[PDB]
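Okay, so here's the structure we're looking at.
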Amino acid sequence: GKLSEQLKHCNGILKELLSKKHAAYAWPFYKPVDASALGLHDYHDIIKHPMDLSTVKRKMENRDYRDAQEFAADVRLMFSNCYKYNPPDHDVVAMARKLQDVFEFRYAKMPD
Ligand SMILES: CNC(=O)CN(C[C@@H](C)c1ccccc1)C(=O)c1cc(C)c(=O)n(C)c1
């Protein structure tokens, strides 16, 4: 019940974050940052634990997450990495803030 039900809620949130509804600001978070491709040669010196929605999806599909807290920690790690690496006035930070608003408001509706 509880753990399964809470992970169903997490899976629902994940599907929404990946949905066309949010694509305009979610797209930078779909796949791992390709630091080399973008010439971001300091990315892996600054970000020690990269995270993205494809990694969260793989972990959910593999039943890696044992509870909602573990799932939420990865989603927030993804946003934190964005806030750590990028100047706060960058468009990717505006997109991060918007997708995190979607995440936090629906995560708060967790079944007890
Ligand atoms: C499929 N391609 C992409 O997703 C390209 N981007 C986003 C783009 C707006 C961007 C490029 C270069 C520097 C900053 C932002 C990224 O790979 C990306 C995504 C995040 C969260 C991030 O924090 N960075 C630094 C980079």
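Heads up, chain A uses Swiss-Prot numbers, so what you see runs 344-455.
Note that Cβ sites are derived from N, Cα and C of the backbone, with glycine treated the same way.
Among the features that Swiss-Prot reports, domain 'Bromo 2' is placed at 344-453. In Swiss-Prot, the entry for mutagenesis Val376 to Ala states: Abolished binding to histone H4 acetylated at 'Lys-12' (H4K12ac). The structure shown retains the original residue. A mutagenesis experiment is reported in Swiss-Prot for this position, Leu381 to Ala, and the note states: Reduced binding to histone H4 acetylated at 'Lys-12' (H4K12ac). Swiss-Prot documents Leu383 to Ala as a published mutagenesis change and attaches the note Reduced binding to histone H4 acetylated at 'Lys-12' (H4K12ac). Recorded in Swiss-Prot as a mutagenesis result, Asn429 to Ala carries the remark: Abolished binding to histone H4 acetylated at 'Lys-12' (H4K12ac).
Where Swiss-Prot records a feature, it is marked here on the structure.
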| residue | record | DSSP class |
| --- | --- | --- |
| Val376 | mutagenesis position | coil |
| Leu381 | mutagenesis position | coil |
| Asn429 | mutagenesis position | coil |
Q: Determine how many residues of the domain 'Bromo 2' (344-453) DSSP places in helix, in strand and in coil.
A: 74 helix, 0 strand, 36 coil
Q: Rank the mutagenesis positions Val376, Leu381, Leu383, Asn429 by the number of other Cβ atoms within 10 Å of each Cβ, and give the residue at the low end.
A: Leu381
Q: In whole Å, note down how far the CA of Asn429 (mutagenesis position) lies from the CA of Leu383 (mutagenesis position).
A: 11
Q. For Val376 (mutagenesis position) and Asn429 (mutagenesis position), what Cα-Cα distance in Å is obtained after rounding to a whole number?
A. 12
(Q) Cα-Cα, whole number of Å: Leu381 (mutagenesis position) versus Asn429 (mutagenesis position)? (A) 13
